[PDB]
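Report on the structure given below.
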Amino acid sequence: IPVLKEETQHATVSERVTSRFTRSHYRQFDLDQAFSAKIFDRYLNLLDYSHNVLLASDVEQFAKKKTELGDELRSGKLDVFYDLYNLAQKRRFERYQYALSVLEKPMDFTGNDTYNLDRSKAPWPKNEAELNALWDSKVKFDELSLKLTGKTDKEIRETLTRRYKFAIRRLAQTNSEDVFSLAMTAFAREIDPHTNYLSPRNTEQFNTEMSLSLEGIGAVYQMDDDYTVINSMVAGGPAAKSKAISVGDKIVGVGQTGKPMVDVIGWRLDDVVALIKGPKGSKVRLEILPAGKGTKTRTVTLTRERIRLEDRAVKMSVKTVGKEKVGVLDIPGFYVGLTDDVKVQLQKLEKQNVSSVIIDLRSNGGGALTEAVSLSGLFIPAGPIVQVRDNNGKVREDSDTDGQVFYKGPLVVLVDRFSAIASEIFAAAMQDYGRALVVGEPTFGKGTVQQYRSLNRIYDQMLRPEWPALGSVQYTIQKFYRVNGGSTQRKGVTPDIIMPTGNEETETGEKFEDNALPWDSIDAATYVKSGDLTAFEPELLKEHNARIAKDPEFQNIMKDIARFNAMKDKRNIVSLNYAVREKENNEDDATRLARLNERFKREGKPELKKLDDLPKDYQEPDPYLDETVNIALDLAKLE
């Protein structure tokens, strides 16, 4: 395999990269030895997430000088990363040699053995034997996954073999930029988890340009390990519009109209992503493992489009209970024109004489801070909305100037785990003004913005035919603050009323993220509260808690939360006993089929004969919305 080598331009990029982070990142940090040490470890974990490749012998050879990397990045002298990447690429190959062998060996799932899915805290293997034991276990796990999939012994040995060959092929497919990226990745993600190095565009982009404006599914992908994951969906992109794939789901397989389905376990991110993308109005076939460690996969077929703005658009509806009326705005995202679209929706809402109005920001990871401000100000007359703090410690206060409220009546803002930024600042501000009730779950808590700078400076193509282009940096320039003076960072907005889901722990939120910047305050801005809704909390809670206690969906929701607690201590570990696993799957299905048919009883639908039979258009009801409509009407009555 051609040995990977830093390219000439890399030197300067490193210098330029290090400049910007060191000096201009929101976070005032010391790129000292200690900092360097942590990077080193972070890089190691990139090379070998699973700590089942590198030999402990190898590790210390590089580890003894982990404090050098500060100066190394500054002087653009990066061979330490490259030598260690070239190692651990060598060793990765040793693994695949072994693993192919073990496929041949006959295998039985009769024994009571187990598999741990998190070796991130594990010991670095000490010797050949230990490697072979760990790799034996990986192969056994893969064979079983496919047996439970429903593949035959033969095709299991064939399909695993294919994957491992591609891993070897890939090993040689990678290149200098791939290494360098990864070095930057180690540096970037040690300042905070939203700082990034974005590699330049290659030939492949050029063909995108000869190709159309513009070709994707509006999901933002990254990678932990062998497995690709979704962090973000773009509002009104087909991913989001399908409502099938979600945040956190792992992608395992992609396909086209003619061709059979293609395994993407253990890839380079670029390669998985490339396979997805297609000419507009195309289709693509997608295969996902929901959440984590479900061990069951579903298929999602994406009508490839390019974002229709009416998919992007605010959607208005009017719910009714008895004779009472509740305007509902689903606002997908904080799009330009939101506040104007909203003003027009308020027009229809006054025709219909609604007694209260829900703003539904659920799974709305933001958009324009501009629009967030405008909207806040439709419900408060004039006043500050948000405090913006920059990479100089300077504070800007963004405010509404209308001395007008376009809608005066009660207001609920409904938020969840995945509500973010503009949603959070609007939700925060509605709380701080005591102008609305918040309902749902703790919000994501992303309280910072980033920006891109190009690494290209104007003189590069007068003084070079280096035209390899340089990449960009993306990094924290601002932290957002409430008008109460708390940041939304890590805590987000905590609703007045927590729906059942929000009373537990979770995998997700800015707070659970690797090295997220900590919560803090600044001094409260000066505002004119629009009312006080603390009087109303106990009767609101009392009736809310009562209603959902008698409610089938909330009852079911509770059990699945209770069950989650009861069994979640045993998540990391899976049985390698085939029949246990098949029984786990079978017990799932029974639970599921019973729960759906129960629903259909109450909905007056004909009951399901099998779970096999669920139509692939099938949508869940919305317990939270229904209940929030109720809370909204209570609130209207209370005033």
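Here Swiss-Prot sets the residue numbers for chain A, with the shown residues being 32-670 in order.
Per the header of the entry, the method used was X-ray crystallography, 3.4 Å.
Using the three backbone atoms N, Cα and C, a Cβ is placed for every residue, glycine included.
Under its mutagenesis entries, Swiss-Prot includes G397 to A with the note: Loss of activity. Perturbs protein structure. DSSP gives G397 (mutagenesis position) a coil state; it is part of no helix or strand.
Recorded in Swiss-Prot as a mutagenesis result, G398 to A carries the remark: Loss of activity. Perturbs protein structure. Under 8 Å, Cβ to Cβ, and six or more positions away along its own chain, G398 (mutagenesis position) finds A266, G364, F365, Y366, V367, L369, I452, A453.
Under its mutagenesis annotations, Swiss-Prot gives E455 to A the following note: Loss of activity. Perturbs protein structure. Taken residue by residue with DSSP, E455 (mutagenesis position) is part of a helix.
Under the heading of mutagenesis, Swiss-Prot lists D463 to A and annotates it as follows: Loss of activity. According to DSSP, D463 (mutagenesis position) sits within a helical segment. The Cβ of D463 (mutagenesis position) lies under 8 Å from the Cβ of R513, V514, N515, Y558, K560, each of which sits 6+ residues away along the same chain.
Swiss-Prot documents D463 to N as a published mutagenesis change and attaches the note Reduces activity by 90%.
Annotation source Swiss-Prot lists active site, charge relay system at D463 (among others), citing a curator's inference.
Under the DSSP three-state reduction, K477 (active site, charge relay system) is assigned to coil, being neither helix nor strand. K477 (active site, charge relay system): 23 other CB atoms within 10 A of its CB, across all protein chains. Among the features that Swiss-Prot reports, active site, charge relay system is placed at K477 (among others).
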How far is it from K477 (active site, charge relay system) to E455 (mutagenesis position), counting Cα to Cα, in Å?
8
What's the number of neighbouring CB atoms sitting within 10 A of the CB on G397 (mutagenesis position)?
23
Take the Cβ of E455 (mutagenesis position) and count every other Cβ within 10 Å, whichever protein chain it belongs to.
30
For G397 (mutagenesis position) and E455 (mutagenesis position), determine the Cα separation and express it in whole Å.
8
